[PDB]
Amino acid sequence: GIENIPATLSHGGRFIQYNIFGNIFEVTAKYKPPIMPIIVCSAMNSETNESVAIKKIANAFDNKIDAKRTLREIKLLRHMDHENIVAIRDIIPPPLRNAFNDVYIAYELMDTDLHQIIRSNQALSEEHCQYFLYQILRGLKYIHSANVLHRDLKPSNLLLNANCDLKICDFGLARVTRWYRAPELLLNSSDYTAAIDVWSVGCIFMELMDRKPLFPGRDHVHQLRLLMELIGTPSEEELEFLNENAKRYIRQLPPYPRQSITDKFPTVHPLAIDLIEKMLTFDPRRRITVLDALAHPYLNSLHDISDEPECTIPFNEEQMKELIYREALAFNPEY
């Protein structure tokens, strides 16, 4: 094998099988070697000349919820067109239809993610952190205006470029890390809103500032404890809406004073602090809206309301496989 990663033509030379250590990666021949594994691999489409991240999802038809998780990510990402939301560049058809088991999705290529930035301990300009935050909120606005909640934002779900451009990925869960989950979500009360995403952003930004998770809970209850040890105990009843089952739980808890986030994180910019405090609030209804967060002074330099679009139209069980197949066919007319 010439190519470092072993590559071998398959099915009439219309597909290529790349080895990648015993677990083989089979894609359309338009993606010629080399490919770089980053299971996800970096590849170039020789026709469009564009480069992409190809993700292999193995045995997505085996389970119903895996299948629906997949189908949605596809339909959802295919619905969105936004600079801060990751785009699907290709969906790869199966070499033969009956054996369709593994499903490959090609997204646009990003260099890294916010998790890797944070973990790498590289310093960042204030303007960069600012830009990250702005882009997250900006994409989020669109998502929500499409009547969707991400519901799982974390640093690893935020893809980046050397250009510092940021795109959101890994959708699902909207109309196991608890660290970015909103209070209302730890207490069930299944009714919940866009504010849960806002919470996650606040948690992220602080992590970006302090370089460690803001609420690193070991379990469900430790999470809440750590939440309360910061934001303080909520107004007796006025900051409650939810099921009495959890109300009793919160009342039970010892009083927690609010901690000044400025004093705990003195290094960070005060405007940022202000915004975070508004983003981290026990009550969803007192939690700052995406819109107001974009309009917040900290983001004034980037804030342009005309450049912050909404979704023109909003969004929306085995042979869903056929659906995925149909879209793969949409991306690849030759097959």
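Following Swiss-Prot, chain A residues are numbered 32-69, 76-212, 225-365, 375-393, in order.
Backbone N, Cα and C define each Cβ position, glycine as well.
Quoted from Swiss-Prot, the note on the mutagenesis of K92 to M is: Loss of kinase activity. There are 16 other Cβ atoms within 10 Å of the Cβ belonging to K92 (mutagenesis position). In the three-state DSSP classification, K92 (mutagenesis position) falls within a strand.
Experimental mutagenesis at this site is recorded by Swiss-Prot as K93 to M, annotated: Loss of kinase activity. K93 (mutagenesis position) is surrounded by 19 other CB atoms, counting those within 10 A of its CB over all protein chains shown.
In three-state terms derived from DSSP, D189 (active site, proton acceptor) belongs to neither a helical nor a strand segment and is classed as coil. Residues or ranges marked as active site, proton acceptor in Swiss-Prot: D189.
For the mutagenesis experiment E289 to G, the note given by Swiss-Prot reads: Reduced kinase activity. Same-chain residues at least 6 positions away in sequence with a Cβ under 8 Å from that of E289 (mutagenesis position) are, in sequence order, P283, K296, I299, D332.
Quoted from Swiss-Prot, the note on the mutagenesis of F364 to L is: Increased kinase activity, and confers the ability to induce ethylene and leaf senescence. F364 (mutagenesis position) carries neither a helix nor a strand DSSP state and counts as coil. Packing around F364 (mutagenesis position) is summarised by its Cβ count: 15 other Cβ atoms lie within 10 angstroms of its Cβ, all protein chains included.
The DSSP secondary structure for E289 (mutagenesis position) is coil. Across the break of 9 residues that separates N365 from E375, the C-alpha atoms are 16 angstrom from each other.
Distance from the CA of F364 (mutagenesis position) to the CA of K93 (mutagenesis position) is 26 Å.
You'll find the Cα of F364 (mutagenesis position) roughly 18 Å from the Cα of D189 (active site, proton acceptor). Of the recorded residues, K92 (mutagenesis position) and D189 (active site, proton acceptor) place their C-alpha atoms 19 Å from one another.
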